[PDB]
Amino acid sequence: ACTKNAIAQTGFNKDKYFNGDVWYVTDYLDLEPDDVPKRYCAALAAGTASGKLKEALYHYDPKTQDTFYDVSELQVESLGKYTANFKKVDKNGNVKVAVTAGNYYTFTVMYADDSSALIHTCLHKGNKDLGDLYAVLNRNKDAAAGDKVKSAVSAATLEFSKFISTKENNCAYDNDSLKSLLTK
Ligand code: HEM
């Protein structure tokens, strides 16, 4: 179940966030913690491609090796808050599971600057959801969370100490695929 109406950053700069570059998840918190593994790897690219607002996602379970990519065109609900219907693709953008009604995520940018961000997502996959999932992002996959983003975690009435880091999982990413997938 998702339970939070995440508030988007006041003054969110959409063009900076959606600049075509990659964001790495460094830390995450699911309010239903058993919905996701204790060890995980994830990243995304976010950009406008031929006028269309896009995200490309990458998930990797470092223990099971379960791997998947997704592409979505985001619809705007308000500045910094989006609804994304996703398609599972291979790294080259070939469709494995087409877009469908019931497959979407919400995506709220709670805080962002040039290097760091805090997001909330609620994933819906038919009648399943994966809970309220918060993620700390950085442009540098190895960056420890700094004071701007940690303060934003506090401002959301969360505790950064409870987030799970992705940093000790040997995560290696294909940035080229993420960038190219924005067009797909
Ligand atoms: C920016 C952040 C994230 C977004 C927008 C997001 C989005 C999604 C989407 C769209 C799917 C469905 C993929 C498909 O079936 O095509 C998915 C699945 C999944 N995500 Fe995420 N995710 C994010 C971060 C994470 C993180 C950090 C974790 C783990 C800690 C995670 C764990 C999972 C798992 C385990 C699944 C598979 C669910 C299933 O097998 O049905 N995700 N996510």
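By the numbers in Swiss-Prot, the shown part of chain A spans 22-205.
Recorded method for this deposit: X-ray crystallography, 0.9 Å.
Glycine is treated like the rest: Cβ placed from N, Cα and C.
Record features, source Swiss-Prot:
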- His80: heme binding site (BINDING)
- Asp51 to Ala or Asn: Loss of NO-induced conformational change and strongly reduced pH dependence for NO release. Stabilization of the ferric-NO heme center and decreased nitrite disproportionation (MUTAGEN)
- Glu76 to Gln: Stabilization of the ferric-NO heme center (MUTAGEN)
- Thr142 to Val: No effect on NO-induced conformational change or on pH dependence for NO release. Increased NO association rates (MUTAGEN)
- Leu151 to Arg: Coordination of the heme iron center and inhibition of nitrite disproportionation (MUTAGEN)
Contacting recorded positions for ligand 1, chosen from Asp51, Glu76, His80, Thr142 when the Cβ sits under 6 angstroms of any of its atoms: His80, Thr142
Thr142 (mutagenesis position) and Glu76 (mutagenesis position), Cα-Cα, nearest whole angstrom: 13
For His80 (heme binding site), nearby residues of its own chain (Cβ under 8 Å, 6 or more apart in sequence): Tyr61, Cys62, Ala63, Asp87, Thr88, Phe89, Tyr90, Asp91
Rounded Cα-Cα span from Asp51 (mutagenesis position) to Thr142 (mutagenesis position), Å: 10
Sparsest Cβ surroundings (other CB atoms within 10 Å) among the mutagenesis positions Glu76, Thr142, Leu151: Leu151
Rounded inter-Cα distance in Å - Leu151 (mutagenesis position), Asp51 (mutagenesis position): 8
Set of same-chain residues at least 6 away whose C-beta sits under 8 angstroms from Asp51 (mutagenesis position): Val57, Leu151, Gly152, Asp153, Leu154, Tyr155
